[PDB]
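Let me begin by presenting the structure, written as structure tokens, before commenting on it.
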Amino acid sequence: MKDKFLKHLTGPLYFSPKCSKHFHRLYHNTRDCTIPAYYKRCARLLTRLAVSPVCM
Amino acid sequence: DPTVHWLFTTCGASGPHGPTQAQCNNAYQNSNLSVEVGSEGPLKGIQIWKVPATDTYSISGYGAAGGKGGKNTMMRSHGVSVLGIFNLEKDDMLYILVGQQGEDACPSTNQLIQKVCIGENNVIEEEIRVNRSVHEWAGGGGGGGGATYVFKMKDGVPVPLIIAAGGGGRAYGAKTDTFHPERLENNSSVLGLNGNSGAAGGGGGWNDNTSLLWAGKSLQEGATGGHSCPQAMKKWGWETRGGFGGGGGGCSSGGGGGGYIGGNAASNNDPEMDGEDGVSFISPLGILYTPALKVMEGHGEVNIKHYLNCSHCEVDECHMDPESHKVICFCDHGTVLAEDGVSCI
Amino acid sequence: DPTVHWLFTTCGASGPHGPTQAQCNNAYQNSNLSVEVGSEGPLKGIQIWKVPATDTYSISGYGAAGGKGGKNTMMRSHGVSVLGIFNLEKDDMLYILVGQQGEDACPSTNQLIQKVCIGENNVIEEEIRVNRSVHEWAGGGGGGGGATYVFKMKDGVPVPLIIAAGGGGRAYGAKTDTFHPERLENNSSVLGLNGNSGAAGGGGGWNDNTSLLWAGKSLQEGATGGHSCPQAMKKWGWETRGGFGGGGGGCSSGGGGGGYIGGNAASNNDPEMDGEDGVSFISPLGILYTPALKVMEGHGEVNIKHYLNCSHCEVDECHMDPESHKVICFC
């Protein structure tokens, strides 16, 4: 319900296990991804996370 | 209550100079936040905050984005976010400088510069075609974003806790939207110098002496936003000053962004070299929660909340369900939380 | 055809007037996009796009955010996002009006006005102590946001495909941040009127006759952003105009938001009543992807890409490889 939209904004990005831990942190405990009005910000964050070499 | 949090904004201010006491008092009406703002001296616009109870706090520092270029179509360099996990005592003083966005090249209320912006006036393009660089007609380059600082006053000298770097300014002819990997400093022994300034203004660092009116100032000099290029004021009617927090000003090159170490700018007046962003900082006294990532598009901000101490479950990471006030601890590696709510299966 | 999408923006333009041909040619240099911009009439600023293939396309329209208030501390009302699934024929002339952000109340270049904005002046604050009605000076309301329109012609008559409503304006006394539930309309039989305009300008709908100067225009008459209220025009010197795409006019209240139906403004000059949002629209010929959500913080945009047939097989989710058909449903 709030994940397909974020998937559309973000695109096909894959996450490694440690990166999955950081993914959980941004996705649940950062208010950019909690409240609906900052999804762009959220999406941006996720994108940048995938850029880091810790994320496959 | 887990939901309680304090949101420090730029108090409605913008541009090279930070907020006043009245701005922050108006910005925090009918809320749970109250700050005092330094009126004079290098602490002008820095919001002091008293920690209400001793606890473990998560601090979210968001820097500010840079300014758009003259051909304001390429996206602005975004401001960096740092999450830190710190521990705070009663009556502690947290000095928070919230970063401010660098001023854009376009639009401009000046009529001549506006006619330049809409493409009817294109003398800058002819100058680039002739001299391969800008020397006469200094074009609109975006101002550097201001860093976000959360620090404290221990017995005479400030001690940094959270620094979120500011987005660099976008040059006049920035044909590339590629952004460099974000830079983070986890060690306090590395000096917080200022960014290099050429024609445009390098970003402001932590503690460095500024001799340039267009470069951003370090925090120990007030950290006011830098002025524009000297050629931007002569034979031109526009200025693009960097935001408060060390944001460098915008010449035909790009304005550097602030940080623990300030962002760079082009040594010459290259109309296509965007300004480098700053270097963020995380204190050894706290725990870094997530890496440094470019997120912000406008003014910086600070979000301080009670950290969810949830080492009670087997996995070190957990979160609060918006639907249920119950905490939810998850299991990675495809493991599934057991019925006990701690174990994994 | 890996990662072939086209992004339509405001071409670097801002304020109440749409982009022209020069700015859009400047915006789409060294990219896979080329547009034409109308030069006059109701289509001045609306971008021309040729559909490259007869295919199913996903079109995502993001409206523009409204302007911030005089005490520009609260967040601006966000532009609504509409995602749709459409079927497009070869060589269609799509018409794309990209909404522009409503102008903020503060800062201003005037010295007296900046002195009001920072806090040294309180004539508005004292004025709401002596008669509680802002009519001698005018308060600070950001302009309404410019809606995002993607439409086409049949028989020379416009046909709405994607309409994403623009953000309402932030009033002076915007002490709260609540927003009304996001209004989406699917049936096209309801006419696209404009919002109510009182002291501040309502939003500009799909097609309506707008006579008020401060109100925003509907698309079939230009969709120009309105001017500020005349009380702010004289002896107060405020020019907080709206955004391109039906952006309402800033006054003590908030400017209404553009959309298929424009955002209603305040009939009275209430400095604590903000600018209402517009009504977004999805075409009957398209498929709604996700509920409409207030998302964008600045100038709106449009993203068009080829739609991926995830639901062509049993599994509803798929992620095709760049060069190979790697949709997620195992055989």
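Residues 93-148, in that order, are what chain A shows, numbered as in Swiss-Prot.
Each Cβ is built from the backbone N, Cα and C atoms, and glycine gets one as well.
The secondary structure of A:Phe97 (mutagenesis position), as reduced to three states from DSSP, is helical. In sequence order, A:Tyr131 make up the list of same-chain residues 6 or more apart from A:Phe97 (mutagenesis position) whose Cβ falls under 8 Å from its Cβ. The note that Swiss-Prot attaches to the published mutagenesis A:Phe97 to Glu is: Slightly reduced affinity for receptor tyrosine kinase LTK.
Experimental mutagenesis at this site is recorded by Swiss-Prot as A:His100 to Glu, annotated: Slightly reduced affinity for receptor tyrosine kinase LTK. Within its own chain, A:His100 (mutagenesis position) has no residue 6 or more apart in sequence whose C-beta sits under 8 angstroms from its own.
When secondary structure is read from DSSP and collapsed to three states, A:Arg123 (mutagenesis position) falls in the helix class. For A:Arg123 (mutagenesis position), the Cβ neighbour count at a 10 Å cut-off comes to 14, with all displayed protein chains included. One mutagenesis experiment catalogued in Swiss-Prot, A:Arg123 to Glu, is accompanied by this note: Reduced affinity for receptor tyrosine kinases ALK and LTK.
Other Cβ atoms within 10 Å of the Cβ of A:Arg136 (mutagenesis position) number 21 in total over all chains. Per Swiss-Prot, mutagenesis A:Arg136 to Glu is noted as: Reduced affinity for receptor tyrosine kinases ALK and LTK.
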* To do: Return the mutagenesis positions from the list A:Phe97, A:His100, A:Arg123, A:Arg136 for which some CB of chain B is under 8 Å from the residue's own CB; sequence order; 'none' if the set is empty.
  => A:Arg123, A:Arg136
* To do: Would you kindly determine which mutagenesis positions in the set A:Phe97, A:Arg123, A:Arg136 have their Cβ under 8 angstroms from any Cβ of chain C, listing them in sequence order or replying 'none'?
  => A:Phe97
